[PDB]
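Asks: Would you mind keeping the following structure in view while I ask a few things?
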Amino acid sequence: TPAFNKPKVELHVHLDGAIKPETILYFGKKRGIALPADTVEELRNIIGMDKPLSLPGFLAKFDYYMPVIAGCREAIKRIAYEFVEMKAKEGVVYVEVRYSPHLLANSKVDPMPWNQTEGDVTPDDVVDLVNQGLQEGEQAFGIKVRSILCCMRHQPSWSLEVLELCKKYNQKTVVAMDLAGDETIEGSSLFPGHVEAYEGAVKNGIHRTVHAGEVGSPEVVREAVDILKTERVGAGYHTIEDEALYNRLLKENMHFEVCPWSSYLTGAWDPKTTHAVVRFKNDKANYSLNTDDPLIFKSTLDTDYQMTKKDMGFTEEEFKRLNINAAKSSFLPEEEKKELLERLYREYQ
Ligand SMILES: OC[C@H]1O[C@@H](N2CNc3c(O)ncnc32)[C@H](O)[C@@H]1O
Ligand SMILES: [Zn+2]
């Protein structure tokens, strides 16, 4: 019994965070790379989390499985393909999947991710592979899907190349650039590589999103918006701690990519306080409801919908509104953007 059984738009989900345990298991065995378990069930208890941790503590779960996926072309394309399929089943009509192309390469990257052995899967090759998987999926489960390439807070030396990958693959699935990773890393928002990568996104008209205010302070959000020029804030819950900042983002109609379940499990949100999306709903803010890393959170898009419904008083009207705003806030070009809005209004009749 779904909380909102109608078309949805998802703007914040990590491809490397939305993989099938069965596919992880499949590639570990197939490539002979070890996993912390040999059963999807136990594999799910290891990778998965059911209790709040920290952002740094949540980010480590990727260590368990990324090594069986990274560097494998067959695996990179497959997870992309299975991703559309999963979203299609969730009643998502449009989705932007994000991921770091560097963390899945085994060539032309430095530091080599996961102590991998050099190979031929270059970062560009990864983008190409995901596009192919994503394309085959759209054209098979019939949902529209775009991708977003992530700069990693810890590795700014990779940022300018991410930008280049966005330029080269512009709308050839890639619609934007993100800044993901450990938001606790003091000053990561200000590292030259990142800063310079965004400055170029602005001059070359490459869309921009940035995780900020998930666990960091208002100043992290302020810098994402003012220095990095984000068009959207991933999470952004901590903005409400700076009344002035919030009101001004509210005025600019800043879009907040909200992930309810994820915020509890990463400690982004203290469960003894009211969720910031409650205030967002009440101030009629521009915001989407997203899944983030469903593999690790052992969830689905309905988990976040059921949570807001059951615990935060969300009605179908708010569900409709947030998704129309998500559509408007997407990085789809005008024509397609309108086509999306048209479908929502049609189906929302
Ligand atoms: O998907 C690209 C990377 O972004 C990082 N992620 C995933 N989830 C996530 C969270 O919302 N907050 C910050 N960074 C995150 C992970 O390290 C993942 O490998
Ligand atoms: Zn995220």
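Residue numbering in chain A adheres to Swiss-Prot, whereby the residues present occupy positions 4-352 in order.
According to its header, the structure was obtained by X-ray crystallography, 2.4 Å.
Even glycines carry a Cβ here, placed using N, Cα and C.
Annotation comment: Swiss-Prot describes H15, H17, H214, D295 as Zn(2+) binding site, evidence class experimental evidence. Here Swiss-Prot flags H17, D19, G184, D296 as substrate binding site. For the mutagenesis experiment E217 to G, the note given by Swiss-Prot reads: Reduces catalytic activity 3200-fold. No effect on affinity for adenosine. Quoted from Swiss-Prot, the note on mutagenesis experiment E217 to D is: Reduces catalytic activity 700-fold. No effect on affinity for adenosine. A mutagenesis experiment is reported in Swiss-Prot for this position, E217 to S, and the note states: Loss of activity. According to Swiss-Prot, the experimentally introduced change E217 to Q is described as follows: Reduces catalytic activity 4800-fold, and slightly increases affinity for substrate. Residues annotated as active site, proton donor in Swiss-Prot: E217. As a published mutagenesis entry, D295 to E appears in Swiss-Prot alongside the note: No effect on affinity for adenosine. Reduces enzyme activity 2750-fold. Recorded in Swiss-Prot as a mutagenesis result, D296 to A carries the remark: Reduces affinity for adenosine 70-fold. Reduces enzyme activity 110000-fold. Annotation of the mutagenesis experiment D296 to N in Swiss-Prot: Reduces affinity for adenosine 10-fold. Reduces enzyme activity 100-fold.
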Asks: Given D19, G184, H214, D295 as the recorded positions, which ones have a Cβ positioned under 6 Å from some atom of ligand 2?
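Replies: Close enough to ligand 2 are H214, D295.
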Asks: Let me know the DSSP-derived helix, strand or coil state of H17 (Zn(2+) binding site), please.
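Replies: Where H17 (Zn(2+) binding site) sits, the three-state DSSP reduction gives strand.
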Asks: Report the same-chain neighbours of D296 (mutagenesis position): residues 6+ apart in sequence with Cβ closer than 8 Å to its Cβ, ordered by sequence.
Replies: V16, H17, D19, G20, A21, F61, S265
Asks: Using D295 (mutagenesis position) as the reference point, find which of the recorded positions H15, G184, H214, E217 has the shortest Cα-to-Cα distance to it.
Replies: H15
Asks: Around the substrate site formed by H17, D19, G184, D296, which additional residues qualify by having Cβ within 8 Å of the site's Cβ center?
Replies: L18, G20, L62, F65, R101, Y102, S103, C153, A183, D295
Asks: Show, in sequence order, which residues other than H15, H17, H214, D295 on the same chain lie with their Cβ within 8 Å of the centre of the Cβ atoms of the Zn(2+) site.
Replies: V16, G20, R101, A183, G237, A238, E260, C262, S265, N293, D296
Asks: Between the recorded positions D19, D295, where is the Cβ count within 10 Å the lowest?
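Replies: Comparing Cβ neighbour counts within 10 Å for the recorded positions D19, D295 gives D19.
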Asks: Do me a favour and check the Cα-Cα span between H214 (Zn(2+) binding site) and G184 (substrate binding site); whole Å is fine.
Replies: 8
